[PDB]
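For reference, the structure discussed in these notes is given below.
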There are 2 protein chains.
Amino acid sequence: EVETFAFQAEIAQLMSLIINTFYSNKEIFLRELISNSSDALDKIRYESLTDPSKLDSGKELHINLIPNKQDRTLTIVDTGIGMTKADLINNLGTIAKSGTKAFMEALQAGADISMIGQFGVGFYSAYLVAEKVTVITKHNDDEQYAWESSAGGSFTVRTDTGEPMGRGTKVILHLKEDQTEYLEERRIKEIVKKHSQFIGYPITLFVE
Amino acid sequence: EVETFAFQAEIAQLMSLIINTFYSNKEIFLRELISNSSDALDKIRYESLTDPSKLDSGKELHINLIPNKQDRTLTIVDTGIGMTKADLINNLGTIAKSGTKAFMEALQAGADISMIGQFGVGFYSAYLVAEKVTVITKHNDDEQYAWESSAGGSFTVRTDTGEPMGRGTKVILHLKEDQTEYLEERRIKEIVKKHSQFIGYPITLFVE
Ligand SMILES: Cc1n[nH]c2cc(O)ccc12
Ligand SMILES: Cc1n[nH]c2cc(O)ccc12
């Protein structure tokens, strides 16, 4: 029922660099995850231009931000293209091996961590705040999967029989104990307004 | 042999806004076209991860910048995924209708033209310097096409029997008479170094 995989060596180093580098500007994780969602929404929209029935699984194109102080999770949900099982395994649809190379040679030439999305690996910036990330996903061409990792070199994949979601991707951030400021309405609002002001899909900040 | 099309009304307004607005920071056209090329190179690279024979049409992943003072053209060539005929017609592979909407509502809320790539329509920033743009393209799944437009509401598409290119996209900028600074080695170098410093594909600036 549960398959366990090793990260390729370069992605493992990336996750370790993100987890271990002292670096105060952690809030960028939210800009990078919203921009990933917006990329995935563009994709299903582009496809729908020539095949309308692609949107049979959900016509609404949006992003929701769901904080939960009980479980200490911040959840980012989008109704984008979603990912097939193969995509989840190939580093959540990214060119993460070459992306990490470029990001590392940029760090060598005086870039800082906030430029991580330039290299196609901004997803891994989740590990600035999250001790565990769970990705639930559904692409039209495949069934619903759950990916999970607490870093340390491996991730799991399983077919997900949780809440049927129609089409898209939920990123569930299980926050580090010292990072619960990102569950605060006010703090989330400020970040979105600061870094994601002109995203072309409605972003709804849920309240508790 | 030559088919002629009308731009959708929103893309037509976008091109007219770009052509007619007084706006001095024109050099951004090069950052936006290099970032489009880099997106297209990511795509063929991602595909090759699961199907290696996708790279049968060219294993090299690069970007070349070719100025020519005789014809007054600056050419951007990439060996990315390239575009099918359908893609050329659907606004060169972009979600240009909704992208223009978002870009326009951003201009209303105090964004400036340099943020155009945030909305998926940075290609049209070519019309800051070019009186005519010619796009030659070859995607693995289709034959080689030429798209052309001098704006004014229409574009052409034809199967291209010019120089067989293997796989990718050439954007040929026929520069406005007052914009030949972009044919200067020194000026091109400065722009690339300023705006495209950390692109993960080698960029070669050709010399004359
Ligand atoms: C990767 C990745 N991070 N966040 C995402 C959201 C998506 O909808 C698809 C992929 C990703
Ligand atoms: C659109 C567009 N502008 N420049 C490009 C280069 C490409 O390789 C593909 C698409 C575009």
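In order, the residues displayed for chain B correspond to 16-223 in Swiss-Prot numbering, which applies throughout.
Any Cβ shown, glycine's included, is placed from N, Cα and C.
Feature annotations, reproduced from Swiss-Prot:
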type    : residues   : note
MUTAGEN : B:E47 to A : Strong ATP-binding. Strong interaction with HSF1, HIF1A, ERBB2, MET, KEAP1 and RHOBTB2. No effect on interaction with TSC1
MUTAGEN : B:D93 to A : Impaired ATP-binding. Strong interaction with HIF1A, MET, KEAP1 and RHOBTB2. Loss of interaction with HSF1 and ERBB2. Los of interaction with TSC1
MUTAGEN : B:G97 to D : Abolishes ATPase activity
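Taken residue by residue with DSSP, B:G97 (mutagenesis position) is part of neither helix nor strand, so it is coil.
The Cβ of B:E47 has fewer other Cβ atoms within 10 Å than any other of the mutagenesis positions B:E47, B:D93. B:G97 (mutagenesis position) counts 29 other C-beta atoms within 10 Å of its own C-beta, drawing on all protein chains shown. Between the C-alpha atoms of B:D93 (mutagenesis position) and B:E47 (mutagenesis position), the distance comes to 13 Å. The two recorded residues, B:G97 (mutagenesis position) and B:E47 (mutagenesis position), have Cα atoms 17 Å apart. Classification of B:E47 (mutagenesis position) by DSSP places it within a helix.
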